[PDB]
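Participant: Take a look at the following structure, please.
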Amino acid sequence: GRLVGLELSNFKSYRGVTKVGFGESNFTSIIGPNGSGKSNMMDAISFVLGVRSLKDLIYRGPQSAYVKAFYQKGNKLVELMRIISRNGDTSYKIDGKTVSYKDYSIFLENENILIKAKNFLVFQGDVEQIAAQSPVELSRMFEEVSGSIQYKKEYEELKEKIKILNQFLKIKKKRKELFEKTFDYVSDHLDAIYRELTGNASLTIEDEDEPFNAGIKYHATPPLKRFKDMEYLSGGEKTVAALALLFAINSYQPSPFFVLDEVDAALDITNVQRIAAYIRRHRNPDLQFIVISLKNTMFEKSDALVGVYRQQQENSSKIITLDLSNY
Amino acid sequence: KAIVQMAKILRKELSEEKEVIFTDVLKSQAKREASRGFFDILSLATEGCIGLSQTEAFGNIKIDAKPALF
Ligand SMILES: Nc1ncnc2c1ncn2[C@@H]1O[C@H](COP(=O)(O)OP(=O)(O)OP(O)(O)=S)[C@@H](O)[C@H]1O
Ligand SMILES: [Mg+2]
């Protein structure tokens, strides 16, 4: 599916009603000067989708704010809406009809938008962590992306008690197989992706019998060099290693779109080029990239642009769009 | 600094007319350039030197001047 557009109502810095159309762009860059409101725009996307990484949203010189997302599910265009009242009460709607967060989560969870793992949203300043996180954390994420985290509770309950053991092996077999169903795929596609962004990278399970109970050691070796511990990589190197992991992990159950804030902040002009190349080379109707960049090197190669600017009198962010597929 | 070169071409044209289309301003400079100019406007609008308005999705961007442009 595709994120066709958004509609914000007193969202953050977006006073009044704002419409954002992505058109048929499968590579859109949200550009604009510092403080104009680009990240608020991502905050709006993460908001409609659920995601908890409240009244502090709602514009401030109204009593409630809402965001709508127009998702393209096959022939039909689905409208996903979410509201916040000043008291904190949220409400979800689908095609206008109110629904529960469970029904909401599932709709999304079915289109491969796991607001649980958040593995499709890289917020400003967070890109390097995807690589630099600890093996325990990386493991936790795998457990989170595969879904193996569910059996985490029960597995713990039955784990402590010690015929009650068959109920433990039975569940262990699920947490483990579900965990591997994702890890194995990611591992197999990791090196190709890292090399394209360049090179050599790999993942390594520590507790082989119960991988979910230990770290996952991520190793990346930029080209002309030779080391492996993320400790040695530089900022730009760590960024590229991170974007590779990020893409590898998403390769299993592909989200329909990515929303990357300033992922290129620490990059070379050469590296910005490789990321842009990769994005362009892989973007398509099924994989849409929404990127927030301050670098021309990055947004030049976009299909379209969502320009954000301030209108000081009105104290609000504003939007204008441009289609670069023509120039 | 191109945000000045763009401010110039606009400061001129907006003294010979009330409205100015983005596509036109680009025109008077001859894709990496379209995006470059696009940012320049956004920057200028934020500083308060210019006014922006668009009617439809990817329609025309009307640029009007503000006292500060001068
Ligand atoms: N509830 C709110 N009401 C009105 N304005 C807000 C609100 N929350 C944030 N802002 C404004 O939005 C700005 C932050 O916008 P962002 O989306 O972070 O801009 P940005 O374009 O991402 O800037 P960078 O990250 O520096 S490139 C702040 O300067 C605030 O003045
Ligand atoms: Mg920001």
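We number chain A the way Swiss-Prot does; in order, the residues shown are 2-54, 62-69, 89-189, 1048-1083, 1095-1223.
Backbone N, Cα and C atoms are what each Cβ position is placed from, and that goes for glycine too.
Annotation source Swiss-Prot lists ATP binding site at A:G33, A:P34, A:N35, A:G36, A:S37, A:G38, A:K39, A:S40, citing sequence analysis. According to Swiss-Prot, the mutagenesis experiment A:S173 to L carries this note: In temperature-sensitive mutant SMC1-2.
Help me picture these features in the structure, burial and contacts included.
Facilitator: The secondary structure of A:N35 (ATP binding site), as reduced to three states from DSSP, is coil rather than helix or strand.
Within the same chain, the residues at least 6 positions away from A:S173 (mutagenesis position) whose Cβ sits under 8 Å from its Cβ are A:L1063, A:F1064, A:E1065, A:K1066, A:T1067, A:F1068, A:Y1148, listed in sequence order.
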Participant: So if I take the recorded positions (A:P34, A:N35, A:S37, A:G38, A:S40, A:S173) and measure from each Cβ to the nearest atom of ligand 2, which come out below 6 Å?
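Facilitator: Only A:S40 qualify.
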Participant: Suppose we call a site close when its Cβ is under 8 Å from a Cβ of chain B; which of the binding-site residues A:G33, A:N35, A:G38 are close?
Facilitator: A:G33
Participant: Just how many other Cβ atoms lie inside 10 Å of the Cβ on A:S37 (ATP binding site)?
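Facilitator: Looking across every protein chain shown, the total is 22.
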Participant: Using a 10 Å cut-off on CB atoms, tell me which of the binding-site residues A:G33, A:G36, A:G38 is the least crowded.
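Facilitator: The binding-site residues A:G33, A:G36, A:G38 were compared, and A:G36 has the fewest Cβ atoms within 10 Å.
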